Amino acid sequence: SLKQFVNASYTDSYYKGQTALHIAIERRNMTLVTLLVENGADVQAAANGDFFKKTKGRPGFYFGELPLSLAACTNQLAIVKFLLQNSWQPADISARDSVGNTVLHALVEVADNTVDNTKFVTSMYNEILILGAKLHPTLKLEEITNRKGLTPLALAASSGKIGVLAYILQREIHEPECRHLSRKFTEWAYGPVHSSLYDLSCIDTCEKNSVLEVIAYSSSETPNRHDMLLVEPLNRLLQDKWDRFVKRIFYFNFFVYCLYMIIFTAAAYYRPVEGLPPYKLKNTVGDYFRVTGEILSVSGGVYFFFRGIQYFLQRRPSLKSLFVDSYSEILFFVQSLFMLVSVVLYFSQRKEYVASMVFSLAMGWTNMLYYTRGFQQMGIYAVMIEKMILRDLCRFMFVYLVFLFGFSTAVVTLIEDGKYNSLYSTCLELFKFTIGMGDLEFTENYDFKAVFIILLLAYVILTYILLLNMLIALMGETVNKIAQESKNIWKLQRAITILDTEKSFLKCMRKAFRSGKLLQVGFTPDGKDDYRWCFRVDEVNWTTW
Amino acid sequence: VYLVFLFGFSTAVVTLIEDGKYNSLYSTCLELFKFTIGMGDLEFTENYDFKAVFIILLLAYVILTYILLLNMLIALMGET
Amino acid sequence: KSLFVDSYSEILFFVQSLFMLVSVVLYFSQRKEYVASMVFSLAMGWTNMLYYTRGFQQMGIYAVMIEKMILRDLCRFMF
Amino acid sequence: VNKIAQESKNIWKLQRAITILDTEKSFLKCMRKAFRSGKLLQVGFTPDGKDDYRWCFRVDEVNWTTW
Amino acid sequence: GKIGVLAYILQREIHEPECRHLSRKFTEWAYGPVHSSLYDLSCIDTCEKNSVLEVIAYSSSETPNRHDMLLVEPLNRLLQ
Ligand SMILES: C=C(C)[C@]12C[C@@H](C)[C@@]34O[C@](Cc5ccccc5)(O[C@@H]1[C@@H]3C=C(COC(=O)Cc1ccc(O)c(OC)c1)C[C@]1(O)C(=O)C(C)=C[C@@H]41)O2
Ligand SMILES: C=C(C)[C@]12C[C@@H](C)[C@@]34O[C@](Cc5ccccc5)(O[C@@H]1[C@@H]3C=C(COC(=O)Cc1ccc(O)c(OC)c1)C[C@]1(O)C(=O)C(C)=C[C@@H]41)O2
């Protein structure tokens, strides 16, 4: 017999499932592939060994485990065609690997956004779609989800393969019986002006993996998550949503937060000065206003506390994403914690509630900067502040604190039985040099005046003259390199705001779902018409008349 | 941005201070602004409880405005 | 010349050790000036903590830039 | 600072190299695991009939052109 | 500090019979786009006296490219 011989395959766990057809495809040998398929080789054989998985800690090459995906992933179009439409055994274009990935999922996987890789991966994606429609008009490959529930578009969005996404979202196919696979259509074109229509299926809303939701709620490890929202339909859609729906709601929330902080400010400012809270309410107008302000302040704290919980549960950040991103959410949550601890101490009859309350109050005002997103100038400014705090201020503060503590310990050792003679006071006196208030003769309680003055001059040169001016130089370097990155992060922050606004929505309004339900093709594989909620974009071009 | 930070920390500090000389938004705002021109006293009052909280607030203000924001302003004017 | 134009860190650690040893000698020679040496060791010791910022990508670059600033711009400016 | 970015990267790498060398020379435990990369047979055909084992270092690379 | 010649030598590969053994870079397997090179490491990691890493790292500061030579592929990957 031949059926057992031709289909023999490796049994070891490292190369498990690899057979002769895989080898022939790998070696780019068309004749051997043809011969093996002719002799009854199984075109569905899954090479699922450890070598054929992602497995970043070991060598390997994941391609989707199937001969069709192997041919596709290696830029062999002829073999793809042959495998799909040979006489003896056509391949199952919709087959799935152990991960649930199809050929198209694999093509997304191998993409890495380089020009030469991206060009052919996009081309192979296109050709596979054409052949799928011609072989199986009733099949919808792009709607098949892997074991993680991701469609190829969702996988491209989450993995950050900007090239493939940029191809898919404006894919247009100009021929009969493949028009319906298009996502970008041209409705009319009068002079140089022409009105394109983008599909917006699974961009605006879907079951789970809307493209906007996938990009915005990325795990911060996606490579190009800042750059992907520059892909044409997405940016124009976000701007439209902002202007039509969300600009007013965001401004309203900003106004409300302003009022809340004014109330909190007034309530804290006029606190009573007797000891031992809680304080008996007096039957007078001013005290009624005061207690009203206190109640509203605590209520707002509770609101932000529960909002922070809802954010944590919805995003489930994995204990690094909880901190390396979602800066603003953590800060708002910490404000709410300080408010709540203030309440608890207030009723537990401790004056230390004041210590918590002010930390809330100060923090509350600084979180006003959260609302500088949604302004092109100020949002960029606030983003740059955040990046400064995270990079340059942290590095500087480590080095500065090493120098400060070193010279502080030296000076306090040299000082003997004086007023300062302690790490705390000496640290304050040395820090005062940084703010331009160093006495430079703050004590005489020593021997060896020369040693003391040498130490202080060394400190002053190293921190005041060297380090601070170096910090200014470094921040100057930084802003020169984070202008455009700041623009992209601002756009991303506004996108997140838009998504959260649509999710909250507070009025059960369906006007959030924009762009109108238009007829694109009117000719699906069956006789029905397709309405696909297109988004209209008008363009003008002075070439290609 | 500076006025947001200034008013936030002024309101915090003036809340923490109790029945002292300053004890007002005007005097405290002036006293915190004095840090920007390199004249911050850093011990301008003792009329409080919780010295540690007061010092933490002032050092936070100083870092955020004097060290971070002014140097950032110089960087941005350089870019502009 | 190579003893000074490079091996910056090695010189600094050696000088810390010299200050410690002079501190010991003065301490047992019944001179109070040992304190003067000890603090110079102590201060210097803490600053030599920056030696270990190599082996961290973003911090080691920062420490190297400090060294280059000290050698070029701070020296010319101080003259 | 605008001119010593890349130079700083190279000097950082060199300083880490110095650290690595000094560490392997001190080593404090008489451990031979410091000598890495495994003794592989490269060619197996020297000018004589003997095989050559040359302690190679393995580096994997991917290229999407030149198929 | 002759970075050019060094960069040539360390990844020298000769594709013909009876000169394979002179190579220092070899290709073991290449499956798809993925391929596994082997660099010799004789006289680089360790040797009698003049290991390449020791020679570069302990340069006299007057070698022109002492910073740049460790960017050559096998050396940087080995150090990492
Ligand atoms: C990064 C963390 C979460 C942080 C949380 C609190 C404690 C915070 O202290 C810091 C540590 C610190 C302390 C003092 C100076 C700088 C940094 O910085 C921030 C954090 C530091 C900030 C920096 O200012 C901002 O971040 C405002 C802001 C900017 C951009 C935003 O997108 C934003 O979203 C809400 C908020 C302000 C403080 O909350 C503040 O006003 C007080 C009293 C302390 C600051 O910890
Ligand atoms: C360059 C020489 C060897 C030097 C040796 C001593 C005396 C030193 O004074 C200097 C002269 C000086 C004095 C005051 C301010 C700047 C410079 O600078 C360094 C040297 C200057 C330094 C500068 O800070 C550093 O070098 C820390 C450091 C950074 C990077 C490194 O790779 C490093 O390797 C250990 C150390 C700190 C001092 O040792 C210090 O803390 C005291 C008390 C004096 C500084 O002489």
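What you see of chain A is 185-603, 627-752, where the numbers are those given in Swiss-Prot.
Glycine is no exception: its Cβ is also placed from the backbone N, Cα and C atoms.
Taken residue by residue with DSSP, A:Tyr199 (mutagenesis position) is part of neither helix nor strand, so it is coil. The annotation that Swiss-Prot gives for the mutagenesis experiment A:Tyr199 to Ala reads: Strongly reduces affinity for ATP; when associated with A-202.
In the shown protein chains, 22 other C-beta atoms lie within 10 A of the C-beta of A:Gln202 (mutagenesis position). For the mutagenesis of A:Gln202 to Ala, Swiss-Prot gives this note: Strongly reduces affinity for ATP; when associated with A-199. The structure shown keeps the original residue.
Remark: A:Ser502 (mutagenesis position) has A:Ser403 as non-local neighbours, by Cβ distance under 8 Å and separation of at least 6 in sequence. In Swiss-Prot, the entry for mutagenesis A:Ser502 to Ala states: Largely reduces PMA enhancement of capsaicin-evoked currents, but no effect on direct activation by PMA. Loss of activation by capsaicin and loss of vanilloid binding; when associated with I-704. The structure shown retains the original residue.
Experimental mutagenesis is annotated in Swiss-Prot for A:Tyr511 to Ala, with the remark: Loss of sensitivity to capsaicin. Counting only same-chain residues at least 6 apart in sequence, those with a Cβ under 8 Å from the Cβ of A:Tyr511 (mutagenesis position) are A:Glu570.
For A:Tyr511, A:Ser512, A:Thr550, A:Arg557, the entry in Swiss-Prot reads resiniferatoxin binding site.
Around the Cβ of A:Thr550 (mutagenesis position), a 10 Å sphere holds 17 further Cβ atoms from the protein chains shown. DSSP classifies A:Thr550 (mutagenesis position) as helix under the three-state reduction. Under mutagenesis, Swiss-Prot gives A:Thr550 to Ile with this note: Reduces sensitivity to capsaicin 10-fold; no effect on sensitivity to resiniferatoxin. Reduces binding to resiniferatoxin.
Take the CB of A:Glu636 (mutagenesis position) and look out to 10 A: across all protein chains shown you find 21 other CB atoms. According to Swiss-Prot, the mutagenesis experiment A:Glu636 to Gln carries the annotation: Slight modification of pore attributes.
Taken residue by residue with DSSP, A:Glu636 (mutagenesis position) is part of a helix. Listed in Swiss-Prot as a mutagenesis experiment, A:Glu636 to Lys is described as follows: Abolishes channel activity. Restored channel activity; when associated with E-639.
Looking at Swiss-Prot, you'll find the mutagenesis A:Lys639 to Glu noted as follows: Restored channel activity; when associated with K-636.
Sequence-distant neighbours of A:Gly643 (Na(+) 1 binding site) (same chain, six or more apart, CB under 8 Å from its CB) are absent. Annotation comment: Swiss-Prot describes A:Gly643 as Na(+) 1 binding site, evidence class similarity to another entry.
Taken from Swiss-Prot, the feature Na(+) 2 binding site applies to A:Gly643, supported by similarity to another entry.
Within its own chain, A:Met644 (mutagenesis position) has no residue 6 or more apart in sequence whose C-beta sits under 8 angstroms from its own. Quoted from Swiss-Prot, the note on mutagenesis experiment A:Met644 to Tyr is: Slightly modifies channel permeability.
Sequence-distant neighbours of A:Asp646 (mutagenesis position) (same chain, 6+ residues apart, CB-CB distance under 8 A): A:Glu636, A:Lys639. Among the mutagenesis entries in Swiss-Prot is A:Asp646 to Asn, noted as: Strongly reduces the affinity for pore blocker ruthenium red and lowered channel permeability for Mg(2+).
Under DSSP, A:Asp646 (mutagenesis position) is assigned to coil, being neither helix nor strand in the three-state scheme. Look at Swiss-Prot and you will find A:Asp646 tagged as Ca(2+) binding site, backed by similarity to another entry.
The Cβ of A:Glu648 (mutagenesis position) lies under 8 Å from no Cβ of any same-chain residue at least six residues away in sequence. Listed in Swiss-Prot is the mutagenesis experiment A:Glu648 to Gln, annotated as follows: Minor modification of pore attributes.
While the structure shown retains the original residue, Swiss-Prot records the mutagenesis experiment A:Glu651 to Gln with this note: Minor modification of pore attributes. All protein chains included, A:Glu651 (mutagenesis position) registers 9 other Cβ atoms within 10 Å of its own Cβ.
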Given the recorded positions A:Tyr199, A:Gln202, A:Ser512, A:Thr550, A:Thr704, which lie within 10 A of A:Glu651 (mutagenesis position) by CA-CA distance?
none
Considering the recorded positions A:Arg557, A:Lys639, which residue's Cβ sits among the greatest number of other Cβ atoms within 10 Å?
A:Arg557
Close mutagenesis positions near A:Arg557 (resiniferatoxin binding site), where close means Cα within 10 Å, chosen from A:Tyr199, A:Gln202, A:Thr550, A:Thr704:
A:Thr704
Given the recorded positions A:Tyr199, A:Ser512, A:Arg557, A:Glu636, A:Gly643, A:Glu648, which pass a C-beta cutoff of under 8 Å against chain B? Sequence order please.
A:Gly643
Cβ under 6 Å from an atom of ligand 1: which of these recorded positions qualify? The list is A:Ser512, A:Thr550, A:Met644.
A:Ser512, A:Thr550
Any idea what the Cα distance is from A:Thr704 (mutagenesis position) over to A:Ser512 (resiniferatoxin binding site), rounded to a whole Å?
12
What's the most sparsely packed of the recorded positions A:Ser512, A:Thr704, counting other C-beta atoms within 10 A?
A:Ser512
